[PDB]
Amino acid sequence: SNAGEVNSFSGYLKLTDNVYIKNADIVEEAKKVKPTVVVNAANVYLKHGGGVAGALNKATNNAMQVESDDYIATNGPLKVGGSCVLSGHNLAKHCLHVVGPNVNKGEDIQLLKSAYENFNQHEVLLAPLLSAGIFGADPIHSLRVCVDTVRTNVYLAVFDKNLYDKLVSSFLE
């Protein structure tokens, strides 16, 4: 355990030994903290067209999309449950692009475990809840999978207050 690069997360609520949560927006948090790692809720093509991915890419002035396209040219598509490490641009040192399953499109919810397992390669991460939004997974379930799978330190930014309250209630009541 060392100080390393300062990840100045403020106002988080500790849910478990290693999972923290804040009612906040991930882009705002990244700009204020400039964490070592920000997680993107990616798709297999790294096409950052909406949701968290679109917001992160916009905050980088499209640099993230340009870099992602170059990576996909070398790699081909990611797999569901997989990830890649690219630059964090002006938001973080690194961006961990993680593909959770899109159950709204018929993909396997069990791969949410694989998706969160990628976080264990990083000591500390700023992240959204995976497979939310258009990906269609139950957010309470996604938080549970996160808690049960991630063993490194994860700081979750959940912007919607009602959802945040629902998630925190699943742990305090």
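Start at 1 and count along the chain as shown; that gives each residue its number.
The header says X-ray crystallography, 0.9 Å.
Every residue, even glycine, has its Cβ placed from backbone N, Cα and C.
Annotated features, as they stand in Swiss-Prot:
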type	residues	note
VARIANT	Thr36 to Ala (Swiss-Prot position 1055)	In strain: Mu/B.1.621
VARIANT	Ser169 to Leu (Swiss-Prot position 1188)	In strain: Gamma/P.1
Neighbourhood of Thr36 (variant position) by C-beta distance under 8 A, where only residues 6 or more apart in the same chain count: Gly4, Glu5, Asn7, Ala92, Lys93, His94, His122, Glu123, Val124, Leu125
Near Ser169 (variant position), how many other Cβ atoms are within 10 Å of its Cβ? 10
Secondary structure at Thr36 (variant position) (DSSP, helix/strand/coil)? coil
